[PDB]
Amino acid sequence: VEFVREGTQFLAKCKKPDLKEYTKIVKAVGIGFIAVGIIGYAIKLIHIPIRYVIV
Amino acid sequence: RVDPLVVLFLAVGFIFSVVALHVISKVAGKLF
Amino acid sequence: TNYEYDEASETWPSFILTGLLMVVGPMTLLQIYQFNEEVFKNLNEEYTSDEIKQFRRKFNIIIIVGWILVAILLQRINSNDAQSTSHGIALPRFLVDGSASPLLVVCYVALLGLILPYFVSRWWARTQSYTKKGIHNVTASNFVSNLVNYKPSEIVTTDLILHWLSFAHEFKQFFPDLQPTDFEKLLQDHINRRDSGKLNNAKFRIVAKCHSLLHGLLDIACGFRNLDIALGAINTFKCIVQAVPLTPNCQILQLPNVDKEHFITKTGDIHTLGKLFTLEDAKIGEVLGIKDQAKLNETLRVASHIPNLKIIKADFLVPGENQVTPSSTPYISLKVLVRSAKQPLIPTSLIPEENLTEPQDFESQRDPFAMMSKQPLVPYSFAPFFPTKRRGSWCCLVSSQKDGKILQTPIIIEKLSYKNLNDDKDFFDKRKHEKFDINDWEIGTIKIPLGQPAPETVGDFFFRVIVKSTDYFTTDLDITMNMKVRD
Amino acid sequence: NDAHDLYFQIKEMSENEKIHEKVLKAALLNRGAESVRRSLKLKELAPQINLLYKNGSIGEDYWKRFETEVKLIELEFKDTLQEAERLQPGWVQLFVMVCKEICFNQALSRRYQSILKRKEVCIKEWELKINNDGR
Amino acid sequence: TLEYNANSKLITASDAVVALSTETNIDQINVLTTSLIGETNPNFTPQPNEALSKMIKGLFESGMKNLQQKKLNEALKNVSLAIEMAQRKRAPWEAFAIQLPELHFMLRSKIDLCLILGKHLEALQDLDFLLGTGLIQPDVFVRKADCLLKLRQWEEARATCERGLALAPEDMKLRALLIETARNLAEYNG
Amino acid sequence: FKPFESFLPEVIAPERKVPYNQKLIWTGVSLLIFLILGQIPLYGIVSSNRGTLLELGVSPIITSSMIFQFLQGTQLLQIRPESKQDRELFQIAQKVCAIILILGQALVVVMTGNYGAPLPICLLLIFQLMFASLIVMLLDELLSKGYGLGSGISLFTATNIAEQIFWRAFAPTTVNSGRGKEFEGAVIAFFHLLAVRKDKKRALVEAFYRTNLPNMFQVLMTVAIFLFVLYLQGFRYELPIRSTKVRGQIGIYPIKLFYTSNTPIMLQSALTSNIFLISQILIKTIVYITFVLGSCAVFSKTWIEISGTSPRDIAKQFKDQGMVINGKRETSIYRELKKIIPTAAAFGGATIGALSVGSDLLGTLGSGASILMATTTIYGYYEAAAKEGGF
């Protein structure tokens, strides 16, 4: 009860990021995340016929 | 000690050796 | 058998449908979803010659292809008619099992072991060559090699920097056929406004790379702590962009169409654009010799809109603490008042003092350079003979006076507000003070970081901060100022 | 771009041209003075080259060539000292002091001799059209 | 490629387009050889020749006697001749800490006489040498800014005079030359 | 125990600071080499990341690092604080311990595991797997010294579990259990069932939520929690700092909301996975959510002192460097710092615990700790790109 009130007292002064800040964070991190997922997923997709043929 | 492109070449030649060894095994199983 | 590869073809279009549409669709949403005034951008194309414009000319599909693929493939999907868990994958049977299998393994092994090491090594060599400031490695070594053995015997000219600059390797990569002793004569023909021959295209590409090469040479020489090469380098940069040789009356040779021999013969007294605007609008035609009314209006409209700097309140600041103290990190903070060679002597006392002092708010004084960054870009420079459309730029360099050298890397800025220059204030001419709002006159801010910290000993120390106009021979700004270190 | 091979040219000319001993001795002092000049210029230029290297403008190949040049000019000065030691007995130690001194005085002489060239370049550059007296 | 006359003991270069770095080295071996002939010692020493320096000082005092008689042209000729003697005939191993101050003293006298005489450009270039050697002092910058004002380049004169104030800002003449440079540069611009 | 004769392979540290244009592409090439070495099987295997060249994978590198960080927190190793040679000797000892642990763990996996005891093929197998783990560890060093973006272990686990996310979302592998051909991928089956079957309203409802295989609704909740974590991984408590030794240097020391950076909740998950095996051999949802919140808060406040980022230690670092808080007193920096840091870190533990609970209840494709680890890694890469300057 007391800790939740002190935590929201901290969070009231926590400098929540603006939409112009949040857009750059998404456009960097999420697009890098999707690029990671595509670079990974291409390898795991291509290596299944490779693992069947080459074995 | 080791340059980074030497590490890349070592890794690519290593995976090429692993692939080619399976290929030699498959061709030897198909022919003999 | 672990997997099945869908030999009945009910599956492999359906996977590649999503694999194509998830690539196409966001790109469709992207493409379907898709401060300063420049005067010289209109007048530059009217005086740039036809050869330079021909050189400038000489040097959504995937989406509609994807949708045409989606239509045919969805037609093929709709054409189709339709416990023990059996795993299978979407990829087709002939792709994996049949005669295309050795083709696929050969294509994979060749694609890996060739396309990754060869392209990664060629890219790594290409990226390892070019340095951080945009120049090649061995041309940077060539600059430092010509610049170390530079004894201080010979004074630097406008020709010696061309002689160093022709030895660049980035010109040899463009044209391996001919020697750098021809490159030097070619740049000399570019400065001296001479008509070249077969390699006129080569001259224009050489000047277009000579921009970045002179910035690289300026950075190397100015970090090297040798001021005379740096000052001459900015002078040769002026010389090459405006394509007029360095002369004491070069400031009005950079004007578009003057009669050169006529002005050198008749009147030698007029050296400065400011002294050029001393004469009347009708009288300037007989002196400048061009004698054509539309051409005279064009020359005076260009000579009005060249930028001339002038300091108001040039001093040092320490961020957060109003007094400079030993072992601190001050930054250069000078406020230029950009003029037009037509506006006679705005007094310092009539500045309303509200915009001179930097505000002492913490968000402002965390990094003071953001307030400089909010200023608009410098518009396109006038110079037609430089090939590419060129942003005007301001380069600065401090100088420790007791040594006579530079002490830090030169800062190149292009953030100034030229709304002081426009036709709204055309009334205020050299040939008083009535009916003008002083708050409309905008004072720019030049906040330059000091590379070394403030020294440890107390005492009056002197720096000399100069700014120079690239792409213009205008009235540059060269001042010295003190740091009253007091502890 | 040096006079290192220029002493060797007089040395090869000595085997056939019966040259004077003072000429062959005085030609060694020039290579020594060039070595001392490049050594002191090297020592005072090493922080700026290191600052350009850490900043990232100058390139790694020139830095390796620079370290090679440091070691090479040290080995060359050690070679010059041996050449002076074999050239004259009891002369190897005062050679270093005379060498540094004629290095500084030779640089001063070049800087003073270049003023006529700089004055002619100044006349061509600023367009004085000077008379026999000053204008 | 180089061959020389054994009688003159003087190394000259062959008839080719020699590089400047090669030419200066041959000229320095030429002056160093004709100094080492006149050395006349098995082991020669860094301390300077007193008789040659006394002859140079006497030839300089002759120009001083010409300066006292208000004969400026013969004074300039004698001082320039003394500086040419002290630059040409003096050994390069003569004491640097006695050669360079004597050169700066005779040279400062040359520039101070030549600015009064009227030959401004020689005084400017010689004083630029005297500044680049490392004497740096406000008495140099007074004459240098005065000479740049006399030969009508105000933009270099402003930087020179501000560097002159930058050594001793309490100098009386340098502030007057700064006001003069700003006044005439206001005519240059406006 | 410090001296050792180092003739071991170690990548050169760059003297020049490597630009971001190379730091991105070398992270990409290192990732591509790591995963293309992961997906390929061995040669020696006879019987029908297991059964591949990463059969042990990154786990010896993680194990030796965890052991030596445990010893450094124990302070048994007694490392010198500022000696670069002693820190290099510590890194050489970590290298040697890593190589020995690689060879030992590989020999255990060969002799004990399912590859079978029958011998030149066995020697080729052990040399194969040992050299594969060796080049993975050397590639980790290549990322760590500065060529890549940094933290190669964190990069490898973040990309691996992001790959788990995209694989559970986009699996082509079809499974048919009586009804028909169904895709393990979510949105693959979404477009397939909206393309093939008639009564597309029923197919839309069936492809939206279905308890057998991963849903498209679960993918939408995954994207929603992903954007919520990206908004949540900001929240920097900017306190002003003013230096005193070098006057007039003004900056901000940032305090993230995730002040422990996803370390306590993985220990909480390990404790949860260990206590369930004990309690099974030997209302619930409310006790579970308050257990996750309170436990991750207590783990955060205990990990504060163990990690070395305690308010006392960071106050000692401020008094060592000489940066006071702007407009406040000298001991006021510790008073305000003890007001901020423990509450902030405990509340960050509470938020990451509530994020894990929301991930478990909403049915996210991965754990909330997993997605939050991936986003902390890529967000630290974005922080480095924002400090240096990136394209």
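Just so it is clear, chain C uses Swiss-Prot numbers, and the residues here are 3-36, 54-78, 93-115, 202-550, 557-612, in order.
When the header is checked for method, it gives electron microscopy, 3.7 Å.
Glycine is treated like the rest: Cβ placed from N, Cα and C.
The annotation domain 'SEC63' is assigned in Swiss-Prot to C:228-532. In Swiss-Prot, a published mutagenesis experiment is listed as C:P426 to L, annotated Temperature-sensitive. Quoted from Swiss-Prot, the note attached to the mutagenesis of C:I431 to N states: Temperature-sensitive. Among the mutagenesis experiments that Swiss-Prot reports, C:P503 to A is described with the note: Temperature-sensitive.
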Lowest 10 Å Cβ neighbour count of the mutagenesis positions C:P426, C:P503 is held by C:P503
Residues satisfying Cβ distance under 8 Å from C:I431 (mutagenesis position), sequence separation of at least 6: C:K454, C:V455, C:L456, C:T467, C:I470, C:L475, C:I568
Taking C:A115 and C:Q202 as the last and first modelled residues around a gap of 86, how many Å apart are their Cα atoms? 20
For C:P426 (mutagenesis position) and C:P503 (mutagenesis position), determine the Cα separation and express it in whole Å. 17
Tell me the coarse DSSP state (helix, strand, coil) of C:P503 (mutagenesis position). coil
Where the model skips 17 residues between C:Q36 and C:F54, what's the CA-CA distance in Å to the nearest whole number, could you check? 21
In this deposited model, 14 residues are missing between C:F78 and C:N93; what is the Cα to Cα distance between those two, in Å, rounded to a whole number? 23
Could you tell me the whole-number distance in angstrom separating the Cα atoms of C:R550 and C:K557, on either side of the 6 residues that were not modelled? 9
